[PDB]
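Asker: Handing you this structure, nothing more for now.
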Amino acid sequence: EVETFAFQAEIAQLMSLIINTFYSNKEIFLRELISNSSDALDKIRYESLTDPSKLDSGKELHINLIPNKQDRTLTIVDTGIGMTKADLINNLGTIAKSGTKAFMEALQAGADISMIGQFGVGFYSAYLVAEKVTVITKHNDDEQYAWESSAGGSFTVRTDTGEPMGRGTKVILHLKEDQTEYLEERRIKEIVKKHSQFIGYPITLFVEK
Ligand SMILES: Brc1n[nH]c2cnccc12
Ligand SMILES: Brc1n[nH]c2cnccc12
Ligand SMILES: Brc1n[nH]c2cnccc12
Ligand SMILES: Brc1n[nH]c2cnccc12
């Protein structure tokens, strides 16, 4: 069972601007998704302060970066709080409509795309390098779900029959053909060290065969 939704017009306008505007500093996508993972990890840790059983789905709080050259995918895995089905449909738990409004007004007022994170819509920078994004997520209060979109004005949500996640979120970036540099080991370390050096969680860059 697959449900297909239309993006709100403002969100579809945001993704098309990200996809079509000439902008070379594409590496900021990783900082934004890592920052999102850190926020999700902060929340589940806070809830565990008064209810330790919230970590029964996994006590480890970490971020993994998994490149796969054969699939041409870069996967950002975290064990944060995760998202419910309603959160996924609700623009992945953000106020993306009002956040996009402020972002596009800043852009005409001198801003550039790299400041997208200060507006709560940093997730959509993933489409600087990915032609398709798959979000697998598991919240303690819901089942495991899969969110997917190749832009084009629509996204799908389905029950995920894949590997059970325990708790957290998996962001799978199906990279564009000319953006495979973000699967190289030394390129990812350089980006993590320059934009994410103060994330308060272990970031493990998986290596390949
Ligand atoms: Br948890 C969660 N849901 N949506 C988010 C967007 N940015 C950071 C964290 C989250
Ligand atoms: Br939106 C988003 N990007 N990365 C995440 C990790 N956990 C929850 C929500 C998100
Ligand atoms: Br943590 C978290 N849950 N939902 C969010 C939306 N924006 C930023 C951070 C979060
Ligand atoms: Br929870 C939550 N929903 N939306 C948010 C925005 N910023 C921080 C936390 C949240």
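The residue numbers of chain A are those assigned by Swiss-Prot, with the residues present covering 16-224 sequentially.
Structure determined by X-ray crystallography, 1.9 Å.
In case you wondered, yes, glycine gets a Cβ from its N, Cα and C as well.
Take a look at what Swiss-Prot says about it:
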MUTAGEN   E47 to A  Strong ATP-binding. Strong interaction with HSF1, HIF1A, ERBB2, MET, KEAP1 and RHOBTB2. No effect on interaction with TSC1
MUTAGEN   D93 to A  Impaired ATP-binding. Strong interaction with HIF1A, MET, KEAP1 and RHOBTB2. Loss of interaction with HSF1 and ERBB2. Los of interaction with TSC1
MUTAGEN   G97 to D  Abolishes ATPase activity
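Mind mapping these onto the model and telling me what they sit next to?
Answerer: Sequence-distant neighbours of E47 (mutagenesis position) (same chain, six or more apart, CB under 8 Å from its CB) are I131, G132, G137, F138, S140, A141, listed in sequence order. A helical conformation is recorded for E47 (mutagenesis position) in the three-state DSSP classification.
DSSP assigns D93 (mutagenesis position) to a strand segment in the three-state reduction.
Every protein chain shown contributes to the tally, and the Cβ of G97 (mutagenesis position) ends up with 27 other Cβ atoms within 10 Å.
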Asker: State the count of C-beta atoms found within 10 angstroms of the C-beta of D93 (mutagenesis position), not counting that atom itself.
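Answerer: Total other Cβ atoms inside 10 Å, all chains included: 27.
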